Protein chains: 4
Amino acid sequence: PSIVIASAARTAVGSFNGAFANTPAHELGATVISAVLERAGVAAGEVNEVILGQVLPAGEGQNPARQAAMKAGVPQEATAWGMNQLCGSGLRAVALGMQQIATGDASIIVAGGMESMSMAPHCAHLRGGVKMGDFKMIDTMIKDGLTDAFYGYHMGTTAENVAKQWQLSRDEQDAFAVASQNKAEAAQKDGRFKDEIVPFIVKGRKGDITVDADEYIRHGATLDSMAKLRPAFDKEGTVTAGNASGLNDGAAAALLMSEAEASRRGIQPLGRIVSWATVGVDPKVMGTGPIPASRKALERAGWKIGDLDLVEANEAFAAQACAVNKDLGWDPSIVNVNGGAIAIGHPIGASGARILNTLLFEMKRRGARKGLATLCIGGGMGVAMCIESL
Amino acid sequence: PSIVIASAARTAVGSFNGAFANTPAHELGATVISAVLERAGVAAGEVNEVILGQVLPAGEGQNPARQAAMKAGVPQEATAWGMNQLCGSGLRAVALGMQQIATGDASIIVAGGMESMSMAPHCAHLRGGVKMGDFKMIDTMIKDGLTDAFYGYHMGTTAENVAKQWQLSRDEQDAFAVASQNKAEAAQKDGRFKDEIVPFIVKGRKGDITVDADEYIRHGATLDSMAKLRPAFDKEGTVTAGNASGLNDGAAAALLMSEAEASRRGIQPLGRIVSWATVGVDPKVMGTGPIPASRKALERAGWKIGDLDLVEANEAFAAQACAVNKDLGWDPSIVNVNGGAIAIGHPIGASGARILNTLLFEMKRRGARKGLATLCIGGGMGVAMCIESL
Amino acid sequence: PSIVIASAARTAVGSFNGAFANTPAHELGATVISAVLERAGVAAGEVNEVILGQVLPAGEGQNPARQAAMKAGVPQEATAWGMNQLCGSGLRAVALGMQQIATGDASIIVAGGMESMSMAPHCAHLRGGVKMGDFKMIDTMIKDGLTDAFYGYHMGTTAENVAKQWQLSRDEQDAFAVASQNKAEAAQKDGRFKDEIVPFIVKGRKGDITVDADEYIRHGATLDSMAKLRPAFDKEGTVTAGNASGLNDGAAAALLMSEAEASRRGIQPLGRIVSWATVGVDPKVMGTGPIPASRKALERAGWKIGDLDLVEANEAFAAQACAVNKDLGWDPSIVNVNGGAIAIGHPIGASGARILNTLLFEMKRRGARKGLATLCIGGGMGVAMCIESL
Amino acid sequence: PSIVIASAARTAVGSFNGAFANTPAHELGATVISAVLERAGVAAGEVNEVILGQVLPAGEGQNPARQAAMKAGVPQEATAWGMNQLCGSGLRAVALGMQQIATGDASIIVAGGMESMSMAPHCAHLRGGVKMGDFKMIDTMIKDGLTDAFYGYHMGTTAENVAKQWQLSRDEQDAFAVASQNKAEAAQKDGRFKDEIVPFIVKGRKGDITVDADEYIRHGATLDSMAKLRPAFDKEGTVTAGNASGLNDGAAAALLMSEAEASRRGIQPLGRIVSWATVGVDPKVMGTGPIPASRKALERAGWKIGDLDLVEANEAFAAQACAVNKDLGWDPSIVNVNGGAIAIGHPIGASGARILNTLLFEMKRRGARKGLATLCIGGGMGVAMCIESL
Ligand SMILES: CC(C)(COP(=O)(O)OP(=O)(O)OC[C@H]1O[C@@H](n2cnc3c(N)ncnc32)[C@H](O)[C@@H]1OP(=O)(O)O)[C@@H](O)C(=O)NCCC(=O)NCCS
Ligand SMILES: CC(C)(COP(=O)(O)OP(=O)(O)OC[C@H]1O[C@@H](n2cnc3c(N)ncnc32)[C@H](O)[C@@H]1OP(=O)(O)O)[C@@H](O)C(=O)NCCC(=O)NCCS
């Protein structure tokens, strides 16, 4: 079976408590489902299932993926579900959507992810009561998204572990971070995020605001400001707020169908999904997940690293992005050519389809034939997907 | 590709704030993962992926499926993820496990579900702040588990909608509820849940407690006690706490591999997965989901309704179970022969795998050749799976 | 036994979440305690007891009055206690101080009120647990400070009740609220609050900040911004944000001792306490209570209403404040000459000391032989006290 | 002047989350207010003011003393307020009431205290919002009731400090504790608490329960079970749950009037208040407070210690109780003859009116002439009162 990505879209990525501060993830997801449909010339009546990665759905109500689908006019007879493989989610959803089509269970899938880190609630288990003494209201964003479940420390600490093992200086991490900002700024000013972004209308009271630019990108980002930051996780460390990605909101998706179906419809697809892989690694160095996952995906495609024309490798932290690049040895000039998540941001459950969006539109723009998208995953995993142009 | 269920297990289903009141879902999952492995003679080192349905993960930390896998000794090099299609989740995870094998991405999967409704927290979005006045702490079990996201009302009200469309008296619903209790009691007393149940040790300061019986089942349940209850959702209604399922905790899973892989290993499998389906319906009558799902599953198998030897159709509410039975027209004497959820309970994300467990072990013990498991799903969906013995 | 207020001091009154947003009451209380000691030339070790009114103590630790006293340098030998007569609490504390001395139980007392409405938390009783469903986190500032415990409604609704019985038009309340603004803007600029205020140092991190101005007074207040406000409590109402007092922070106190003592210490006092009283009235019309309270205080003094040259009468609302003026019949050109609580603020537990400070320093200023300070109290009470300058 | 206690009553003392687990303090207070009215044969319309000690009022609404008063049928024309001197409050309100009569401000007062430690909430300051992170829900029972504001540790730590100074072995403390339990079992079983207890009806959904017995008293308390307990604060220390009082709920009151009034009305009072005293000490050793307070009270009464026929001295902890006794040298056999707070419980704001009740009725039944009630006070204070039978 040959599955293509007929169309794709993403919202702009919102800053923490920024543009999307009070927008539920399923509203972002609904806009992105409408857009992939419009972009492909496929009607919502035609969709069989919607599959959305999402890590932080607490308080949002029954299966936000169904909410997003219904809001986008996807008929009640279709189905929808959410899934959670942490930062891998929005990419793994695409692979799962491909499998629906490959096994003959569906013809048309919309797959990606959505996340509102801003709207994630604080919680406490209160059923058994608290007979005496203080208790914590727990931030679900930190607890369920950002804290290792085995070791009890933030993802930032796994990044420090990688910095130590790979001997990555503060200087090198900072330079990588400044480069991410500067590349993202240039791509933004040149209009290279236009094709991928679908504008999102934030409704208010005193006026609707259209959001169509990635607001987390820092323009004119200096090495000096990066260098002046204090280590954010270890007092004698190297990982800072500047060389780590952010807390962000957004959604991203792809519309999938068979290659034979896109041909019937006269759709020029954004690419054929040639392989995907997911592999585990030690939780303590979770940032290394893209290494075995990329290698396995490439093996499954029958491709050498040198065959790749473009790469999107998620920048959760400069320390891990640098480790991945060192080990794989791919030309860094083809990696995150338009910036990465240090600059763009990291809306967890949407990230994987966010970078897939960026890869597919840049692949189209430059005429690149073979690309790969890859993410590290909390708790020690990687996910990778190989895309070829038709 | 022919995928078999090599082994299966579930915990006892705990009562709300009962035996598992302070046991995290992933601990229940870890025991069920260890058990399917032990029962199949497969080592944890051999597992490629763990896929666990779970609707209420809030506060449990990063990717509870990975937590369960790790605690069960599944290697760091395997992967694990969570998914949510509400009541359908634990069955859908099984079909998703099947698909990983079918597409050559994995050889051995443990799939199912887990849920701790008891441990589900209360929450409030507090990031903007609360400058002045009262705010609501929201019960995530109700909000995210049991309330329709479109109409704002409980799943119970959708049961009333179905009661009214199908003209299902209070007396009919209560008789069905009493029967489910009395069937479950008889199965329990005769030992028919022993094979499917893996005991769970609840670790305690003042002593360990082994839980190996379904504690929600009411022994000696009378019609009069059903008849005395007030409607729980509408005041001229008919759906009560007695003729609905409960709020419950448990986990349930299946170990999957190819039919050829089971042969090599000398495993006598519990069943071959012959087909599965998921379809949507109107959220207002979500309890009718099993009707289209089961019919589509049967069509994919090439079976008639009359070919089934055993059926597990989930009893979210008497009202909907009755409607499903009436429309399908299957012999009621082959449906839920050991009782159903009204008696056994309804640990949401686990339910689909719990009923699968019950199906497979009853199929083995009676020598039934063809079986079907189906559930209704909040927000208007159904899932069904057809199993043949080999 | 004749008792005299040897000295007095008060913080400026802050607005809600403003100057004292993160400053505990007891710290504001300590500044005041020290201020009065210094002002009279009395050593802290000479004080027998600190009596501080305070309505909103939750979270602040054991006996915040004791905390005030110790942080002010009052040694461990002295005693301290808080009390609560809601709005009259800070005047009643002065009466109680007076009482200790005239019973021979003490020689020297510091008495006033303190309040941090800003630091008042949300709370819920959670020892029993909350087995299922949403619950409310309660704003203690509102539940314990501004909600009638009998009927269940806010104090501005008792102001609506007094507006209907005393036939006060919406235009007449705006007239009184601008006139108080004008009068307090006048005072502030004219330097009349300098003496009574003791500066408070809000220890920041990037900067300490000397608060010495009443920052709830609105400069250049007209009838227009007043008469374009929506009724805050009824929909067809006449009470508003601008003709009611504010939510505020602050502390206030007096240094008490016997007449003969003050003469021994070479202290020229601010005034002698000749009488005081508290009376109850209907909780529905709680703003009525300064009428019977002021008559009783006045009769205990052996005075007449026309004998008064200066009067502080607390403006919780402009309907209740206009009502006391109209019934008692005193000349309103001697009533709150430096403005009122609508302008200055309503720091509950401190209010009565506050208005005591203004009366005492203003009396001292102009040469007024006889004072009266009086306050209405939620729950249907009044408090009053008659002062003679020596 | 000469004030007498015309009558007195108290509820039973409830166990933490026991009989009064869901009964508000003012409800207990209301029942004790109605009791002292009834027992004195004085009508509620005659009461000038109600003064109740209360330490943990968060979330009970406006001034819970006015709530106990209005529910007791005290008319709206009276006044009511609460006060807080921690464990002293309940006895201190009595001296406060006596002061109101001595200074001609009232003829008739009801005074004592109330407390529901069970119903004390958890709280957090949430006004600015919590942008990121866990935050604490603070148990006001512990924060505001049981934790020293200066040193930040429990009252039972102050009890360790006292035990160290006085060289009071683990055995000595337990011997005092078991005696106190055994004294109270005896008083309970012989009906010595019947007079002072007024029954309280807990209104409920499935039945009214009448509570008229102290439920905290341990029957059959032995030295050997006392000895089996672990230290509750210091891990090489001596203060245990067995030799410290507990967390309890209750209310207690006395009705005060001049000796001449009581003669007018033919009332036989329960005692003439002869003196009272409060003093401060080091908070580190707050349990020594009763020493200067009782010695100063006795100096004010003109009495020697050996003139006392009966003493109630509060047992917040066996360590401080033993210390107090050793210093004062009074015959232990007249101290807490019906047992003490270790047995009976320690409902904070009510403790002092509680032991005042206990002393009064025992003074009446054995024909004792002279009596003293004293308590230690967190933050380092003592309070005492001398009582002569008429
Ligand atoms: C690191 C983290 C705690 C910082 O979050 P934050 O509180 O919203 O950021 P802060 O406002 O505190 O940042 C501190 C400073 O760094 C600055 N900063 C960030 N990037 C910068 C850059 N490129 N140059 C200069 N300054 C920068 C901010 O402007 C801020 O300045 P200020 O405190 O003087 O106002 C948070 O973003 C985080 O958790 N990141 C990791 C996300 C993650 O783990 N994702 C998944 C991992 S697999
Ligand atoms: C119906 C529901 C709201 C009731 O809430 P609940 O608090 O758990 O109700 P309880 O189990 O305590 O039952 C109430 C009373 O009836 C009794 N009772 C419960 N089940 C009974 C039965 N089957 N027969 C007779 N009596 C019964 C209990 O003993 C209890 O006693 P009480 O009179 O002293 O209160 C809740 O169970 C529910 O939501 N059920 C459906 C869950 C659901 O929707 N799942 C997924 C939907 S697709």
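Residue positions begin at 1 at the first shown residue.
Going by what the header records, the deposited coordinates were determined by X-ray crystallography, 1.9 Å.
Each residue, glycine too, has its Cβ placed from N, Cα and C.
Per Swiss-Prot, the features are:
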ACT_SITE  D:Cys87  active site, acyl-thioester intermediate
ACT_SITE  D:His346  active site, proton acceptor
ACT_SITE  D:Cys376  active site, proton acceptor
MUTAGEN   D:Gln62 to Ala (Swiss-Prot position 64)  Slightly lower activity
MUTAGEN   D:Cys87 to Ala (Swiss-Prot position 89)  Loss of activity
MUTAGEN   D:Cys376 to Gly (Swiss-Prot position 378)  Loss of activity
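Of D:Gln62, D:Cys87, D:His346, D:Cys376, listed as recorded positions, those near chain C by the criterion of a Cβ under 8 Å from one of its Cβ atoms are D:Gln62. Comparing the Cα of D:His346 (active site, proton acceptor) with the Cα of every entry in D:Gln62, D:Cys87, D:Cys376, these being the mutagenesis positions, the smallest distance points to D:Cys87. The subset of recorded positions D:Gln62, D:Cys87, D:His346, D:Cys376 lying near chain B, with Cβ atoms under 8 Å apart, is empty.
Between the CA atoms of D:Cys87 (mutagenesis position) and D:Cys376 (mutagenesis position) there is a gap of 7 Å. Within 10 Å of the C-beta of D:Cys87 (mutagenesis position) there are 34 other C-beta atoms, taking all protein chains into account. Under the three-state DSSP scheme, D:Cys87 (mutagenesis position) falls in the helix class. A straight line from the CA of D:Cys376 (mutagenesis position) to the CA of D:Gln62 (mutagenesis position) spans 28 Å. When the recorded positions D:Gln62, D:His346, D:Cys376 are scored by other C-beta atoms within 10 Å, D:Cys376 scores highest.
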